Amino acid sequence: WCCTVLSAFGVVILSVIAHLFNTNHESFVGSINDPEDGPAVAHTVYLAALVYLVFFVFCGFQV
Amino acid sequence: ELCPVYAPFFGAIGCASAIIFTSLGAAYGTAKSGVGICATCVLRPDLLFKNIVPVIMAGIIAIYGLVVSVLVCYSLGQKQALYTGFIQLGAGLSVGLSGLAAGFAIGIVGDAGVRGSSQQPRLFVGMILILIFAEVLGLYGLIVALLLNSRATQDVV
Amino acid sequence: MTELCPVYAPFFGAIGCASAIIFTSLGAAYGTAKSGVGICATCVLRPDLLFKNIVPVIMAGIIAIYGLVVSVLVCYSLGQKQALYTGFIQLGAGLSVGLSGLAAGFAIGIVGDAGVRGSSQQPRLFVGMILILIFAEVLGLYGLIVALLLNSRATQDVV
Amino acid sequence: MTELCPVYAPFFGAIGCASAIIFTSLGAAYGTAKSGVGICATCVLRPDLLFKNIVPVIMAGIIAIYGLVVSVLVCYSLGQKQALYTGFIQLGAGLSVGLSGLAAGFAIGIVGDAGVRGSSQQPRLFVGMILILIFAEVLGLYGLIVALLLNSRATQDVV
Amino acid sequence: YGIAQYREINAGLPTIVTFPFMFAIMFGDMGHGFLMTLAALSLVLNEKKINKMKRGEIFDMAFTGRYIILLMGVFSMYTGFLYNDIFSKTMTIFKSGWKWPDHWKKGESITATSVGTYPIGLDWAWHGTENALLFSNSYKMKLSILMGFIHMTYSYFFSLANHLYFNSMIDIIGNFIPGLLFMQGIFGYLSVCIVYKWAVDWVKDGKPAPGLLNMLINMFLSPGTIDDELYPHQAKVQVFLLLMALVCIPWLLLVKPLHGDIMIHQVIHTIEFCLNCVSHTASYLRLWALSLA
Amino acid sequence: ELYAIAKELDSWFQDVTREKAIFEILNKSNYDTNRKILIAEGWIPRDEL
Amino acid sequence: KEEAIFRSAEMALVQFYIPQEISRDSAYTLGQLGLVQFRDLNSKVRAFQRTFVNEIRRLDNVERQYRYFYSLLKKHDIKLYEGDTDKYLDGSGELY
Amino acid sequence: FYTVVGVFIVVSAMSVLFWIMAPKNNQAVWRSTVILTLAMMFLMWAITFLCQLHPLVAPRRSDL
């Protein structure tokens, strides 16, 4: 039951940060100290959002 | 000549001590308050949330230490005048040791207050008032640190 | 720099500010700590005196205010090009006021810690408590008088 | 060695890098030791709480991780001809995280010990113990903040 | 804290709005505020479910404070809108008013020119800059001091209304006007000169911006010792209202105990009031402190 | 029997607690059996008398 | 009209004289109304010699019996059968 | 910069309007919360806008 709301907010947070990364935004990438490689990190964060959605389905199926 | 290579040493030590001494004061305060709370709330669980107040408004001392540390370190410089370093050291010592005194007072006052409130609840307001007057000490230390560091770059040559 | 105004002069001024505020805070801390322990131990049975046994705590706060005032007054006479004189005189004033405040805090804390139980067992002793608190506060008053007289002597006739 | 990059400059940086991990380890060890005494004495009677009352031990481990992060980041910034400014900054960061972590370990060890002894008979005090442990942990977190920001400020704009 | 005895004006009414906004000022963040507001909202819609069940030692105080945290989270929405950080990360909804140079050197120090102004909140160009923290310290300093002063004025006008509800003809003259004049002449003057300092374009006007705390305190040290006056006739204003503040003390000490037997209470009340006003005005800086924390 | 009792035990418990409070207030009054038994005083808001 | 509260509303001290027969019913309806604070009248008379002590102890005994019944209920597979409805009925007593 | 003053005028007009047009029942709490909410919202926004108005310092960045 604990994983429910955690994944609930995690899906949204991962999706929005992934969109910002994929849009090549100044506040996240562009700086030398930043990882750069926007598409790669965006794809990884897409995968993280997908797995959190998987946990959502798995936990909510118990209801 | 007014800018020795060792000038940033005083500023660095001031910035360090501003969080060190405040952290020790807040740590003793939180330790004494927490042992008091968990020694009293065993016999009265439900008043836990109200008895937590010593811990919070003792950790305010560490908050003061952190904010002084940041507002001092953001005045550190490679070519800072010996005077800037000394003023930063003075502000750091002021806030750190004032917070240490405040932590001592808050810790043992909160311990006494939680022991008292374990019996009857009207002591809550009184222990608040006393420990407010204890935390105002770290407040004054914050004041002194702020004004010293504000002057620290007034007319530096 | 010049021999009258060495580069290490601000040490004494900054240390005077720090010593004043720190030692006054230590005195106020011991005072409020002992007084608060006394109050929370004595009005747990008698909570209706609680709002008026806080006087020693108030006087400890007043000592802290003494320290703040002297510290800011010393701080706003500082300077990079300040005379050795100014540094040492501010150091002396800060040390004097801070240690006098420490003594006053010790006295207020101890006597208030005694007097809270004294009053809870006998109400008429509260007047004596307040008189002793006044007498102990006048010590910090002397400390601040010394500190301000030194601060006044600090800046005039400087080179 | 030049004026701004003396031969003895790496002293302060190396001892800061060390003192971080020493003092954080001392705090973590003290906290772990008192928490372990508490856990053993409290869950010899009530063993089902073993998996739960272990949290202050992991919190002391987090203090150790704080020290490790500070030390490993300071170590990389250490350099042969680094400015003595960087050395002083690294020493200050190391002390500011290490002593803060030692104080945090002191507080969290005392609180965790007493709280796990309290939780032997009354189970709802667990949440309050956790909250007070968080308030103790945030002190080491503040030490981490100050150490990291000094470390970042150490290298930038250096002769 | 205490029980409001009768048909005076209490503090319970302004609390419902001052409490959440002070917390938000000390807490401003869309992220954490959003989590806490969702917690409150999920504790509000299921109210009927919770009314018929015991919250328990996890949600006891939360159940009691079931609605406070809701408006609390709304004010957190506001403060995060102004303190533009979301989980300490700044949003880009509004175009920045400050433009970087067209050719920034990789690794070199880069300046910014104020080519515009940000509608609401701090300009997002401030995020991730060395001077940002200082700018934020100064801005909060002043924000916290103004908010705390205005809270003091609001409470002291509550004292005015309390006194005026009864006859209290001696009480108002003895306490309100002298204390109000002292408090205004010092701290409201500080606030208004802060606001004017913001209003005037110091960089564009050529005049250097005077030190705020010096302009505060050289009044108490030596009137007229002004490095740069905020406005014409500034030193005359200094000496005038400083004399006014000084004469407030005999006003606050003498007029109320007249028939005095209550002079002992009056003098402790006066000294307590002045030191307590300066103490609260100082304590208003820890809104800044919590904000930075 | 237990199922029947549980179907109305809460009602009787709440009621009997209410009469407990009622009798506590009754003793709190100035009752005197030598005359009209019950007489007392109370604080009421004026705008609901 | 409205009687909202800035700090308080003008409240009155009212004395009650009531007949013996309807005293208990008046107390019950006042309690389910719940609007008046009774000041001290017979606080001098200590607890062991109050007027209504015998019915107080009888109600204490029946409360102990109810606690015994609830102990049996928790020992068995039933708990608060009327809790859904009885709680509402007691709550519905307001303005009723 | 009189834009903040104009915002003050409009928010004060809204507050003064809602003071009278507040619900005629539960007047106290509703009126107080709405007027103080609007006023203090304006106060904080005015502080922020005036701070961002005429900056005294310019940011330093060593990265893109």
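The residues of chain E that appear here are 397-655, 709-742 by Swiss-Prot count, in order.
Method reported for this entry: electron microscopy, 3.5 Å.
Placement of Cβ uses the backbone N, Cα and C atoms for every residue, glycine included.
Shown in sequence order, E:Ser472, E:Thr475, E:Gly476, E:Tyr479, E:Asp481, E:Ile482, E:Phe483, E:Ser484 are the residues of the chain, 6+ apart in sequence, with a C-beta less than 8 angstroms from the C-beta of E:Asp425 (mutagenesis position). Quoted from Swiss-Prot for the published mutagenesis E:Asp425 to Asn: Reduces assembly of V-ATPase complexes and reduces ATPase activity of the assembled complexes.
Record note (Swiss-Prot) on the mutagenesis of E:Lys538 to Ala: Reduces assembly of V-ATPase complexes. Under the DSSP three-state reduction, E:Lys538 (mutagenesis position) is assigned to helix. With a cut-off of 8 Å between CB atoms and residues at least 6 apart in sequence, the same chain places E:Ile590, E:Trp594 near E:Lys538 (mutagenesis position), listed in sequence order.
Under its mutagenesis entries, Swiss-Prot includes E:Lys593 to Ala with the note: Reduces ATPase activity. Classification of E:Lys593 (mutagenesis position) by DSSP places it within a helix. Other Cβ atoms within 10 Å of the Cβ of E:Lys593 (mutagenesis position), summed over all protein chains shown, number 18.
E:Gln634 to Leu appears in Swiss-Prot as a published mutagenesis result, with the remark: Reduces subunit stability. Sequence-distant neighbours of E:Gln634 (mutagenesis position) (same chain, 6+ apart, CB under 8 A from its CB) are E:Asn614, E:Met615, E:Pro619, E:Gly620, E:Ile622.
For the mutagenesis of E:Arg735 to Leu, Swiss-Prot gives this note: Reduces subunit stability. The structure shown keeps the original residue. Mapped onto three states, the DSSP output places E:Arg735 (mutagenesis position) in helix.
Record note (Swiss-Prot), mutagenesis E:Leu739 to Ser: Reduces ATPase activity. The unchanged residue is displayed.
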CB contacts for E:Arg735 (mutagenesis position) [other CB atoms within 10 A, all chains]: 23
Assigned conformation of E:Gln634 (mutagenesis position) - DSSP reduced to three states: helix
Chain-internal residues, separated by at least six, CB under 8 A from E:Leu739 (mutagenesis position): E:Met422, E:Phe423
Whole-number Å value for how far E:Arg735 (mutagenesis position) lies from E:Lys593 (mutagenesis position) (Cα to Cα): 23
Short-range mutagenesis positions relative to chain B, from E:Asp425, E:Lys593, E:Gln634, E:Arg735, with Cβ separation under 8 Å: E:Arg735
